[PDB]
Amino acid sequence: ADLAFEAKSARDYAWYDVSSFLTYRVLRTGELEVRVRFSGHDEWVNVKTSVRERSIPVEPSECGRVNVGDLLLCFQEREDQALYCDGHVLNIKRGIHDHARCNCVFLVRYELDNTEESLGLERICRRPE
Ligand SMILES: [Zn+2]
């Protein structure tokens, strides 16, 4: 099936699903940027760093494929806002569950500010592969 992407916002440094792409531009420094139209407004993002293939949700029967050190798109809830930003799995507490719901617990370190949090499979999306 078709490719779908997400783009990193230069405002909050989170990732959003790209609905479509509009145009591109080169910087005199040489970087390639792309104008991205989001889902749900309009940004320029570094192709090389800030554009990638959309993260994939993980099904309870899959949780074995997520490991310590992995990079993950994590749902990050705070006061008002909530963002989907990059983090790395530091430690995993495996639970007992079936195919219905994953109660394994993932300690991840957010890339931006280096903070830590315990997330359930329901709040993480893996990178392809
Ligand atoms: Zn699990």
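Note that chain A is numbered according to Swiss-Prot, with residues 125-164, 169-257 shown in order.
Heads up, header says this was done by X-ray crystallography, 2.8 Å.
Placed from the backbone N, Cα and C atoms, the Cβ positions cover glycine too.
Feature annotations, reproduced from Swiss-Prot:
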MUTAGEN   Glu130 to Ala  DNA methylation defects
MUTAGEN   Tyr140 to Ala  Loss of interaction with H3K9 and DNA methylation defects
MUTAGEN   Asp141 to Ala  Strong DNA methylation defects
MUTAGEN   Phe162 to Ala  Loss of interaction with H3K9 and strong DNA methylation defects, when associated with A-165
MUTAGEN   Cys191 to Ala  Decreased stability of the protein
BINDING   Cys191, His225, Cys230, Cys232  Zn(2+) binding site
MUTAGEN   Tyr212 to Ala  DNA methylation defects
MUTAGEN   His225 to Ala  Decreased stability of the protein. Decreased stability of the protein; when associated with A-232
MUTAGEN   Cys232 to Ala  Decreased stability of the protein; when associated with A-225
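Structural mapping of features recorded in Swiss-Prot.
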residue	record	Cβ contacts under 8 Å, 6 or more apart
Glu130	mutagenesis position	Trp139, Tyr140, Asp141, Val142, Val179, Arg180, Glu181, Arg182, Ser183, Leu201
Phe162	mutagenesis position	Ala131, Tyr140, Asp141, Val142, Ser143, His169, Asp170, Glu171
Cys191	mutagenesis position	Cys230, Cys232, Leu249
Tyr212	mutagenesis position	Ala138, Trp139, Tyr140, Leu201, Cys202, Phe203, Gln204, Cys253
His225	mutagenesis position	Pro188, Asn231, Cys232
Cβ-Cβ neighbours of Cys230 (Zn(2+) binding site) (radius 10 Å): 23
Mutagenesis positions near ligand 1 among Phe162, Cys191, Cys232 (Cβ under 6 Å): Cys191, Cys232
Coarse DSSP state, helix versus strand versus coil, of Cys191 (mutagenesis position): helix
Other CB atoms, at most 10 A from the CB of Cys232 (mutagenesis position): 17
Residues close to Zn(2+) site centre defined by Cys191, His225, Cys230, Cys232, Cβ within 8 Å: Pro188, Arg222, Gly223, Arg229, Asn231, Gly248, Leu249
All-chain count of other Cβ atoms within 10 Å of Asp141 (mutagenesis position): 15
Distance between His169 and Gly164, Cα atoms (Å), gap of 4 unmodelled residues: 8
Local Cβ density at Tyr140 (mutagenesis position) - other Cβ atoms counted within 10 Å: 19
Secondary structure of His225 (mutagenesis position) (DSSP, helix/strand/coil): coil
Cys232 (mutagenesis position) in three-state DSSP notation: coil
